[PDB]
Amino acid sequence: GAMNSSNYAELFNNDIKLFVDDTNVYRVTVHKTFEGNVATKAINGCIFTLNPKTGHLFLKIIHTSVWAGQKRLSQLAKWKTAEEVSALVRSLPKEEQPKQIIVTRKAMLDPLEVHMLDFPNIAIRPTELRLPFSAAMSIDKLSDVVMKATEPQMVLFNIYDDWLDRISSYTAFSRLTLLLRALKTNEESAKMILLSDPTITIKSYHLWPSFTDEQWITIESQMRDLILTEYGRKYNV
Amino acid sequence: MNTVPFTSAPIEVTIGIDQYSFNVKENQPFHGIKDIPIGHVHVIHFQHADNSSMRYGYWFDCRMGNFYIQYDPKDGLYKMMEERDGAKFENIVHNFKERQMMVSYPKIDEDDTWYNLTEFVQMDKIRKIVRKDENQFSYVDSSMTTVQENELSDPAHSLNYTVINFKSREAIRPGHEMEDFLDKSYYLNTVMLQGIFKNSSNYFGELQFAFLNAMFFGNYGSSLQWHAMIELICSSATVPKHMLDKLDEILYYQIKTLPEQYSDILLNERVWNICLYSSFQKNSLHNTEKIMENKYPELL
Ligand SMILES: CCOC(=O)c1ccc(F)c([N+](=O)[O-])c1
């Protein structure tokens, strides 16, 4: 069934599972036309498919050509997502295929269930967690590869960098969701925090800066401050 | 006009014959039902006064044999049986008719209700849904489960309705996932009509039989089947015009006949609102939409 605060450690057991987030699949800019009407222009998007135990991210880039000549694009986007997740599963060796797929939005359940009929033993699950994966396009290297794509493309990343050498999956996921929640609540501030000290760099093969253990504690504290703040700035408290 | 005589009535029971019903008291001198119209299937059904649990009954067609009812004190129910001795049966019935111990099937001449509810229902198809080949009539009751209910437990006592499942490989062509799920025309027309039912008459017959079992016995799996067969048509963008026109008539008479007080349990809010207001056929069921809005506007 649904994934929530009560069965949270299930994410870090040894049953392969993937989160699928479709927020950034269909992206548009809204603009005025010469006649003064409104129109949309699609921009490249991506499916965010993440193994929360290992950090492996299957970033399927959705090029704007997939929408050409199609109607009802927000509905199509959910089915395109399910098509691409199903194709990813079929592409993996049997022993790497997930036992569960957790969708971050309930509207993905029927599209994914229908595309996965061939896999009756893979459980498709919703979640009650409000996960911040929409903020993935605030990660500069992810945004860059999506915007530069000229054709459909899958790009593989480890969203934890090398953190698992020093910390557990549970802790790594908690750091990731704290970072993304901050980026979602106040992107400018969050990004200032992450880069303020130019002596800490991002390795070419990494997404995040090379903080020491002690610097991650300070970073993490600054992100909590931002989130609580913004929460005040918002509701006035 | 045919007759289903009753050996006796040893326990107090409400007896139904099609859409009619009457109360019989314990050991009342009741000996059956006469003037039953030839040309239709019929159902004779029972609810004991002491145990309203288990409505049960028998689907039959008097053209197929001479059937009678007898009370079995061991199994505790009124059983339908077939009399092979046609002379014994003519003799038994005439005797009952002369002593005026039979109720008359009370059809008003103007009234086409039963025809309209059973237009496509055939006894030979009933006997494939309800498997008991040694009898020419078919027993149904409130508790019997359907084949599909059993997949999700005694198979001899099941309702073998055609399995309909919108999230199944049978319903969804590889490579047409979105198309077939949002427009079920290929499942309706190719899989079900051309493949399984062979024609729309057999499809409507099963739909009508499922409704009648839901209504007369409160059979939950029959209600599920009825709604699934409605939803499969309404969720298809491409349906023959004659099928839509006939479906409107079928459903109109079903909604008209439904007891006003049973709408809460026999009508699925989601299906009816989808079918009348969202589906491809939202504008194709004028008679059904009008009676639903005037009789059950709460559900909608
Ligand atoms: C084997 C003994 O047969 C009966 O008792 C019998 C048979 C046919 C029939 F119509 C009726 N009846 O009461 O209606 C009774």
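Counting starts with 1 at the first residue shown.
Including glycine, each Cβ sits where the backbone N, Cα and C put it.
Quick look at what Swiss-Prot annotates:
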type: MUTAGEN; residues: A:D21 to N (Swiss-Prot position 1853); note: Reduced growth at 30 degrees Celsius. Strongly reduced growth at 16 degrees Celsius
type: MUTAGEN; residues: A:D22 to N (Swiss-Prot position 1854); note: Reduced growth at 30 degrees Celsius. Strongly reduced growth at 16 degrees Celsius
type: MUTAGEN; residues: A:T23 to A (Swiss-Prot position 1855); note: Reduced growth at 30 degrees Celsius. Strongly reduced growth at 16 degrees Celsius
type: MUTAGEN; residues: A:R105 to K (Swiss-Prot position 1937); note: Severely impaired growth. Reduced growth at 30 degrees Celsius. Strongly reduced growth at 16 degrees Celsius
Taking A:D21, A:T23, A:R105 as the mutagenesis positions, those within reach of chain B by Cβ under 8 Å are none
A:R105 (mutagenesis position) and A:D22 (mutagenesis position), distance between Cα atoms, whole Å: 8
I'd like to know which of the mutagenesis positions A:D21, A:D22 has the most other Cβ atoms within 10 Å of its Cβ. A:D22
Three-state secondary structure, A:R105 (mutagenesis position) (per DSSP): coil
Counting every protein chain present, what is the number of Cβ atoms, excluding its own, within 10 Å of the Cβ of A:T23 (mutagenesis position)? 20
A:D21 (mutagenesis position) to A:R105 (mutagenesis position): how many Å between their Cα atoms? 7
Under a three-state reading of DSSP, tell me whether A:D22 (mutagenesis position) is helix, strand or coil. coil
Cβ neighbour count (within 10 Å, all chains shown) around A:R105 (mutagenesis position): 17
Tell me the Cα distance separating A:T23 (mutagenesis position) from A:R105 (mutagenesis position), rounded to the nearest angstrom. 8
